[PDB]
Amino acid sequence: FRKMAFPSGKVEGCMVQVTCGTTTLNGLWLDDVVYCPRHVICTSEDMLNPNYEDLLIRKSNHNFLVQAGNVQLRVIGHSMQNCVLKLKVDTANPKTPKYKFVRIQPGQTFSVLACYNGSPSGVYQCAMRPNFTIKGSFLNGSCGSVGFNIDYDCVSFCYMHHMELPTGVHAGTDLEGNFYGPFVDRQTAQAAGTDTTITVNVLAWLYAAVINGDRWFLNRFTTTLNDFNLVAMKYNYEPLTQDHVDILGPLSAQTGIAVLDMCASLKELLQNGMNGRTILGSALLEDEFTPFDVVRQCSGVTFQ
Amino acid sequence: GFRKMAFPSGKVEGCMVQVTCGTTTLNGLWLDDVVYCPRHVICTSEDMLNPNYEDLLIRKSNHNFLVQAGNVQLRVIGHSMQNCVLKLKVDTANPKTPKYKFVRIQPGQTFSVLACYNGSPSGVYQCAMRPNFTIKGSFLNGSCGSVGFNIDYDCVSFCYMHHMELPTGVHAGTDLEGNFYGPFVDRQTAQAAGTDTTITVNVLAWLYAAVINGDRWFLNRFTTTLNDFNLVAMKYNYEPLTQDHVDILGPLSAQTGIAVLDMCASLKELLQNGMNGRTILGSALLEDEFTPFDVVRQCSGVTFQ
Ligand SMILES: *[C@H](O)[C@H](C[C@@H]1CCNC1=O)NC(=O)[C@H](CC(C)C)NC(=O)OCc1ccccc1
Ligand SMILES: *[C@H](O)[C@H](C[C@@H]1CCNC1=O)NC(=O)[C@H](CC(C)C)NC(=O)OCc1ccccc1
């Protein structure tokens, strides 16, 4: 079972660079709008506590350099929405895919197209942690790189990159510019909350193990959802929501193992450990595969 | 903790097509006016058990090949076989053909795979060519003709085309000249690989990545000679470390201030003592599928912990 990213071509065709002065970051070009982090308008001095409303009133369309490679796109309008800048340009991107902007929950996975100077560098899969941070590679110049999922022909953009926290983890916004988590776009030390294990994804991975015939951990017990949630919290596992129970439905149906029976199996693994045994060849419980990821990787779903 | 990163797949996505012969469907790679695909597309279920490919191919005409680029049929106007790959000349040039090369990769090197089904891209992930010439991929029925590649500037270097799954669940395939990596054959028979070994230079690169990310518990004050390291490495079915490998670890050694032979002494202790339930970069196992180049790409401008 490997992390698999979505094919990145539909997103590569949307990446541009945005420059104010000597500050360059990435933007997302959809139709005739370029979306990017608003801190492109900040200088070194502005960054500790920028007054973004005051910095933006001093900017005109002609102050923004938007480039698709070396090709300039003329800016014909600008506005700020939360922590994102929207630059209207005079050219509709002919590579614009069918798309949506979505706000994801903790535990949801997405692909990141890491970009520098508007040029795609790499693609990887990551998970939104319960503390609203992501673990992955973002270097200087990576801001405005996006996270996404693809369903059939349609790109759901869920993340735009803004900052690195002291622990080396990353924080950003949805494409409406609202941060995930209690973070703000200013050059100040900010701490993430204590992270927890993504319970719904551990359950998905136990279902994946059962599908592949690795089922030694199936016990003969059940639990209520409330009793499970109170025990899970003692082991720094996220409580399950009704939505989590429902998204496990397909794997529960495929395996014939009721969700609350799998919860009872996980509770015994937390209380007793694995006693030297492995699951899918791992001594560690994996929490960055969603129920969708398990079905996707076992069933060979494509996109176009 | 430290993630595998694939190359952006768009330049390859624009080359993927579907190839069908009778009821056998797989993927092809469309470059200029040629579609490259695994030759076993010409086999029925029965043929795949023990195929005489020259005999099976002479019984085929251009019209027996259905090539589809999405909805659009590409007319086949010529065919030839090069080792285990079929080359279908079509009457249309692919406008999305990138600058490209065909390369044969060395064991220990990494590449990105674009897994495809019915000519449609499904997923992208990083693989290493193992010393036993298998890859640990994710490939289902219909995945054959999926390719592996690296990208340098604008240029796609295609190194792998997918053909089969071994009984152990690992994967085997060819270069784009149709020559298998490893002692495998394109027949529906159970095939074992040679006993695999661990890619030593890649483990060392990953331990450097761990140190750069502040994960340092495994460092020690032993050093070793290269020869004495290699004696222990070989005992544990690790590949020998060459002076060329020591040289390519130079930049990571400079970044961390840990001499390559000091990192070798750390790895020797990990092999002899195990990890004792501890993790490195959140892994319970020593990872050998990042090259020094792969690590340098992610660690370049990182501030030392
Ligand atoms: C945007 O490209 C950049 C991304 C950071 C830089 C290093 N890795 C990243 O993920 N964001 C910032 O520089 C950001 C700007 C503020 C106005 C939000 N500040 C930030 O992340 O500060 C922490 C930091 C900066 C530079 C190097 C290491 C950490
Ligand atoms: C091409 O789409 C397909 C890919 C396989 C299917 C499952 N996962 C994969 O990677 N290749 C084959 O089906 C291949 C065709 C031969 C004519 C090369 N057969 C195959 O891999 O068989 C392996 C095997 C045969 C007999 C016993 C045990 C394993």
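Since chain A takes its numbers from Swiss-Prot, the residues it shows come out as 3266-3569.
Including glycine, each Cβ sits where the backbone N, Cα and C put it.
Taken from Swiss-Prot, the feature active site, for 3CL-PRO activity covers A:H3304, and the record attributes it to sequence analysis. A sphere of 10 angstroms centred on the C-beta of A:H3304 (active site, for 3CL-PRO activity) encloses 23 other C-beta atoms.
Annotated active site, nucleophile per Swiss-Prot: A:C3408, in sequence order, evidence recorded as experimental evidence. Taken residue by residue with DSSP, A:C3408 (active site, nucleophile) is part of neither helix nor strand, so it is coil.
Taken residue by residue with DSSP, A:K3353 (variant position) is part of a strand. For the naturally occurring variant A:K3353 to R, Swiss-Prot gives the following note: In strain: Beta/B.1.351.
A natural variant is reported in Swiss-Prot for this position, A:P3395 to H, and the note states: In strain: Omicron/BA.1, Omicron/BA.2, Omicron/BA.2.12.1, Omicron/BA.2.75, Omicron/BA.4, Omicron/BA.5, Omicron/BQ.1.1, Omicron/XBB.1.5, Omicron/EG.5.1. In three-state terms derived from DSSP, A:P3395 (variant position) belongs to neither a helical nor a strand segment and is classed as coil. The Cβ of A:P3395 (variant position) has A:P3371, A:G3372, A:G3458, A:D3460, A:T3461, A:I3463, A:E3503 as same-chain neighbours under 8 Å, each 6 or more residues away in sequence.
Looking at Swiss-Prot, you'll find the natural variant A:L3468 to V noted as follows: In strain: Zeta/P.2. Listed in sequence order, the residues of the same chain lying 6 or more apart from A:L3468 (variant position) and placing their CB within less than 8 Å of its CB are A:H3509, A:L3513, A:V3524, A:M3527, A:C3528, A:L3531, A:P3556.
The C-beta environment of A:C3408 (active site, nucleophile), restricted to residues of the same chain at least 6 apart in sequence and closer than 8 Å, consists of A:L3290, A:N3291, A:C3301, A:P3302, A:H3304, A:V3305, A:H3426, A:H3427, A:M3428. All protein chains considered, the CB of A:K3353 (variant position) has 15 other CB atoms within 10 Å. Ligand 1 lies within reach of A:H3304, A:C3408 from the recorded positions A:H3304, A:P3395, A:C3408, judged by a C-beta closer than 6 angstroms to any of its atoms. DSSP classifies A:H3304 (active site, for 3CL-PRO activity) as helix under the three-state reduction.
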